[PDB]
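This report refers to the structure that appears directly beneath it.
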Amino acid sequence: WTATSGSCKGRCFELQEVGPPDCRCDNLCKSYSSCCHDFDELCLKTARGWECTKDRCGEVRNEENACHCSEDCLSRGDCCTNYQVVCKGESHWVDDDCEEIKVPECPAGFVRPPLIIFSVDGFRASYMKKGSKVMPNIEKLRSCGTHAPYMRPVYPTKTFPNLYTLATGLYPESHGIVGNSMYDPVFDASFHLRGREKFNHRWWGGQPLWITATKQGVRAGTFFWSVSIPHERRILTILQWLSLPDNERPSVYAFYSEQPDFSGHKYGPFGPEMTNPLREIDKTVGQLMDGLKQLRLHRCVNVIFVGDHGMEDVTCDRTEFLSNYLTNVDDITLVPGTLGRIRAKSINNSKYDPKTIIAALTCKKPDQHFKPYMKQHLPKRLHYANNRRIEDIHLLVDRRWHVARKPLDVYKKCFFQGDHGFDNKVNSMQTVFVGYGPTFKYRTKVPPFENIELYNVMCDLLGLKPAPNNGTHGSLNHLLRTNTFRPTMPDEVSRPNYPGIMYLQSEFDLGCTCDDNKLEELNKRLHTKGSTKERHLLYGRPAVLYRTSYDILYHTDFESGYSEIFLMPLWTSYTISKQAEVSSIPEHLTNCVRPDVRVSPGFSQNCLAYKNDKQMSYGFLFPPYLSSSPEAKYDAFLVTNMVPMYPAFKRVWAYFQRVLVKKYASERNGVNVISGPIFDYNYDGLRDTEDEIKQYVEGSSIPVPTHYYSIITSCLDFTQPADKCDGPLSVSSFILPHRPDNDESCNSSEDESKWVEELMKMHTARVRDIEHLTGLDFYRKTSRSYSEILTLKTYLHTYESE
Ligand SMILES: *[C@@H]1O[C@H](CO)[C@@H](O[C@@H]2O[C@H](CO)[C@@H](O[C@@H]3O[C@H](CO[C@H]4O[C@H](CO)[C@@H](O)[C@H](O[C@H]5O[C@H](CO)[C@@H](O)[C@H](O)[C@@H]5O[C@H]5O[C@H](CO)[C@@H](O)[C@H](O)[C@@H]5O)[C@@H]4O)[C@@H](O)[C@H](O[C@H]4O[C@H](CO)[C@@H](O)[C@H](O)[C@@H]4O[C@H]4O[C@H](CO)[C@@H](O)[C@H](O)[C@@H]4O)[C@@H]3O)[C@H](O)[C@H]2NC(C)=O)[C@H](O)[C@H]1NC(C)=O
Ligand SMILES: O=C(Nc1ccccc1)c1ccc(-c2cn(Cc3ccccc3)c3ncccc23)c([N+](=O)[O-])c1
Ligand SMILES: [Ca+2]
Ligand SMILES: [Ca+2]
Ligand SMILES: [Cl-]
Ligand code: NA
Ligand code: NA
Ligand SMILES: [Zn+2]
């Protein structure tokens, strides 16, 4: 109950929202059915529309009008945004040449440049070029300011997850808004776009920018607008707040537009009906910039023009139905559409079984347009698992498609021609970023980056300390003229041991066997002391950022950091030049595993465990195929280079090591490779401690990795070889799931050349993802600036076309 018979007189769009049952006048009162009786009349004025005309110039103030063209309007802060143009012979902001903003040019009393976030729903990245003829204001922001060719959304590429990721710097799994629709089993409550439960604060985790600001003494305009408040009024409200006295004026504001998304759903991303919505958004930007200029704030405010996700062509006929796969369709609840999430209809049904549901959805039709996953098997780059609100069974749906439970769901719910929600690597889901103002760079293009990074930068723009988040603070320093954040490298926590020869062959009883000169005996000794190390360890050794016990092991062809706790390398580093040759494993060495006399039997793996474990086989981190000489090849068979591998995974690994590394070395002019194991049994994206390992090689303390990574580095200038590179680096990485079957790849019974590379591409990763997963910190010794290295570590190679 609201006693809606109070009044909004002098309270219109008040910044502090008042406590029930007193009636509200804030920009969300409408959404809560709680505005005072006179809110429309006083606050949502519309008389005479939104623009000054010649005949209104110098009029007598009529308080009924939507905006004013009277003489006192500048001092009142409530002129129509085109007042000065119509009535004072001023030019529109868009018709002015752009001029570098070297320093903020702000009215007296401004403590810092204000930040205005202009967010547009469904603004696909290619709109910038394809709609450029009809978006002159946006194109001026873009060309004069700092812009990226696109910005990567988070998964799922829906509205609520992405806007809240913008506001927090957190993955949906950590902020809790994991879709537009959700069930939380602890609350036993549901969250929907329509309705009331979404207003409950217990859904919304992390700390959004407006709270970060408030807590640190920076005032914030309210970021949300009820849908029925028109755009022109949102802008006028913002411009009015900007006229408040110094002590009451916010420093951060957000505008939100539901366009072009709303139209895109109806007409497709490029439907001829889409030109008008883009025209109208541009007009709104025009109104803001003309209003800023009137207030002399156009060379003072930083403006961010940012989308939440793109939009793809999707029609009702491109719907796969679970009823064409499942006999038990009525025992499941599906969250449908551009992604699938499946749970049991009833928790009292103990005959519901996820294993058989997944199997019934796996590779059943030759052109199947979705792929089922247990959530923990999804590509790590999606970071979509560590939340009770994300169902165990997930469907990644092909771009352009929908998944639904039964055909009745679709035609008793063709309406739509566009949708979004797909994998955040998909080109059509990419969205936009432009920054314009004193704190951004002038006429600068920056590479594409992820939207999880923006919260840090918005905090920098406002002089705030960001709450803990998933951005990498400093990776977007290149966007900024000043206010950069100067990060330092994390301190190494554990220093390595450097063991020499300490054990005799006969002290080992591992059940391993192998069939195995003064010039070349000083030679082998120097290699084991680290003579070739500057060749194979190009960027310094990775730092270990947790407490552990490990050894550096040097060899002719590779260097490793060997964990005495996990009984295998944390990392193995090696360089393959363009000229290197692939050889095979000689017949007499096929099953060769050799004790490592630098490492105690007690801290080694044993061959007996693998013999006994009928499920588990083994692989090598440094590939024997790429040994530099028949004699160096013996190093590759050391028990300290060995890692546990399912036979099904060995097909993947062997193809990567035998074929792909050489291919990349040819294409990239040498590559440096760092590979290793990852353990993430609780799928939180973070390195497991030993007591978290759920699986071991049978009868042993050899822990089974959940994933294997590789980081592949070369020179960005591919005319220079990887090992002699004078400038910026180029990287691609992956985190391959360590699985006992290849069910994920529907083509796996074919030659590895038909499916393996496709799988690796799907599991492409950022170096930063691998950092979280291993507690390692890479690129410690380069000639590059740290901010540049941070940008490199956030890079994702996506394998989409242009
Ligand atoms: C992306 O960035 C984020 C943010 O930096 C990273 O997430 C952080 O990771 C930390 C490590 O996992 C985690 O730290 C833990 O916090 C516990 C206290 O948590 C509360 O307080 C914080 C701070 O205000 C708050 O943010 C939390 O909010 C979560 O939970 C509420 C409701 O449940 C949600 O509204 C909200 O969305 C958020 O949920 C998300 O995080 C939680 C984990 O906290 C997940 O479970 C959810 O699924 C969801 O993703 C909380 O309100 C603290 O209690 C923990 O301490 C335990 O572990 C330590 C290890 O040092 C141990 O020493 C302690 O003894 C303690 O153990 C005890 O509890 C155990 C569990 O019950 C039990 O097993 C033991 O036996 C002990 O009794 C821990 O320090 C931090 O909270 C989150 N923050 C956020 C915002 O998510 C994230 O990792 C980054 N991702 C990547 C890939 O890098
Ligand atoms: O209009 C809408 N839906 C809709 C309903 C009916 C018809 C058509 C569209 C609609 C949809 C979303 C939002 C929204 C704004 N912010 C704040 C914000 C965050 C980051 C950067 C800018 C701003 C959010 N933060 C988290 C989640 C959602 C939102 C609003 N909103 O303004 O509150 C309205
Ligand atoms: Ca949206
Ligand atoms: Ca973990
Ligand atoms: Cl959803
Ligand atoms: Na075995
Ligand atoms: Na298969
Ligand atoms: Zn939408």
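The numbers used for chain A are those of Swiss-Prot, and the residues that appear cover 51-463, 468-570, 576-591, 617-886, in sequence.
Per the header of the entry, the method used was X-ray crystallography, 1.9 Å.
Placement of Cβ uses the backbone N, Cα and C atoms for every residue, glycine included.
Features reported for this protein in Swiss-Prot:
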- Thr209: active site, nucleophile (ACT_SITE)
- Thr209, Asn230, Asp311, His474: 1-(9Z-octadecenoyl)-sn-glycero-3-phosphate binding site (BINDING)
- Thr209, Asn230, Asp311, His474: 1-tetradecanoyl-sn-glycerol 3-phosphate binding site (BINDING)
- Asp311, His315, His474: Zn(2+) 2 binding site (BINDING)
- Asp171 to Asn: Abolishes lysophospholipase D activity (MUTAGEN)
- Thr209 to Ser: 15% of wild-type lysophospholipase D activity (MUTAGEN)
- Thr209 to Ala: Abolishes lysophospholipase D activity (MUTAGEN)
- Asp311 to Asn: Abolishes lysophospholipase D activity (MUTAGEN)
- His315 to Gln: 20% of wild-type lysophospholipase D activity (MUTAGEN)
- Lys430 to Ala: Impaired secretion. No effect on lysophospholipase activity (MUTAGEN)
Distance in angstrom, CA of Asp570 to CA of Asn576, with 5 unmodelled residues intervening: 17
By Cα-Cα distance, the member of mutagenesis positions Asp311, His315, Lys430 nearest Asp171 (mutagenesis position): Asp311
Annotated recorded positions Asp171, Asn230, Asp311, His315, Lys430, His474, filtered by Cβ under 6 Å to ligand 5: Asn230
Whole-number Å value for how far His315 (mutagenesis position) lies from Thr209 (mutagenesis position) (Cα to Cα): 13
Additional residues around Zn(2+) 2, ordered along the sequence, whose Cβ is within 8 Å of the centroid of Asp311, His315, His474: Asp171, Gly172, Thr209, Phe312, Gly314, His359, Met361, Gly472, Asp473
Lowest local Cβ density (other Cβ within 10 Å) among recorded positions: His315, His474: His315
Lowest local Cβ density among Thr209, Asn230, which the record lists as recorded positions, within 10 Å: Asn230
Greatest inter-residue Cα distance in Å for the 1-(9Z-octadecenoyl)-sn-glycero-3-phosphate-binding set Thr209, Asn230, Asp311, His474: 14
Cα proximity to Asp311 (mutagenesis position), best match among recorded positions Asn230, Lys430, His474: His474
Neighbours of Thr209, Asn230, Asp311, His474 excl. site residues, C-beta within 8 Å of centre, 1-(9Z-octadecenoyl)-sn-glycero-3-phosphate: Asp171, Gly172, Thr207, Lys208, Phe210, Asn212, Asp358, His359, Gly475
Gap length 4 residues; flanking Cα-Cα distance, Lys463 to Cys468, Å: 11
Secondary structure of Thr209 (mutagenesis position) (DSSP, helix/strand/coil): helix
Under 8 Å by Cβ from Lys430 (mutagenesis position), same chain, sequence gap 6 or more: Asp764, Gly769, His791, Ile819, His847, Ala849, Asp853, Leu857
